[PDB]
Amino acid sequence: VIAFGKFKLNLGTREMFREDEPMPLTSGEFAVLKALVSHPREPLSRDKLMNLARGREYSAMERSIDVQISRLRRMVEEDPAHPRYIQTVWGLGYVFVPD
């Protein structure tokens, strides 16, 4: 489904790879990351992410959205402090920026 940086994510099977090595995604990590990458370049509020994260499983209520973002950044970013793929939009929320 989706490639960015050294990552490949399969939205249907929940398979993720870093440099082709299999890397797991908890339910809530997966829920947040899928909401982000499925809306490329649309900044998403915490409320809208929480909402989009809801599936038929323990997903949205696993951890706070900001803690999920922080964990996803530590997984995907060379520097979590200056993120490339999971960016902050001041006033607003978070955004996936492809490539």
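Residues displayed in chain A correspond, in order, to Swiss-Prot positions 137-235.
Backbone N, Cα and C atoms are what each Cβ position is placed from, and that goes for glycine too.
Listed features, source Swiss-Prot:
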type	residues	note
MUTAGEN	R150 to C	In ompR20; no OmpF expression, OmpC abnormally expressed at high osmlolarity
MUTAGEN	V203 to M	In ompR2; OmpF+ constitutive, OmpC-
MUTAGEN	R207 to A	Loss of transcription activation
MUTAGEN	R209 to A	Loss of transcription activation
MUTAGEN	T224 to C	Loss of transcription activation, loss of DNA-binding, about 10% phosphorylation in vitro
MUTAGEN	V225 to C	Wild-type transcription activation, decreased DNA-binding, about 40% phosphorylation in vitro
MUTAGEN	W226 to A or C	Loss of transcription activation, loss of DNA-binding, about 20% phosphorylation in vitro
Task: Inter-residue Cα distance where the pair is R209 (mutagenesis position) and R150 (mutagenesis position), in Å - done: 18
TODO: Work out how many Å separate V225 (mutagenesis position) and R209 (mutagenesis position) at their Cα atoms, rounded off.
DONE: 15
Open item on the list: If I take the alpha carbons of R207 (mutagenesis position) and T224 (mutagenesis position), what is the distance between them in whole Å?
Closed with: 14
Task: DSSP three-state assignment for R150 (mutagenesis position) - done: coil
Task: mutagenesis positions compared (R150, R207, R209) - highest count of Cβ atoms within 10 Å - done: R209
- [ ] Determine the Cβ neighbour count for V203 (mutagenesis position): the number of other Cβ atoms within 10 Å of its Cβ.
- [x] 12
Task: Three-class DSSP secondary structure - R207 (mutagenesis position) - done: helix
- [ ] State the Cα to Cα distance, in Å, between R209 (mutagenesis position) and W226 (mutagenesis position), rounded to an integer.
- [x] 17
TODO: For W226 (mutagenesis position), just give me the three-state DSSP call.
DONE: coil
TODO: Across all the protein chains here, work out how many other Cβ atoms are within 10 Å of the Cβ of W226 (mutagenesis position).
DONE: 6
- [ ] For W226 (mutagenesis position) and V203 (mutagenesis position), determine the Cα separation and express it in whole Å.
- [x] 17
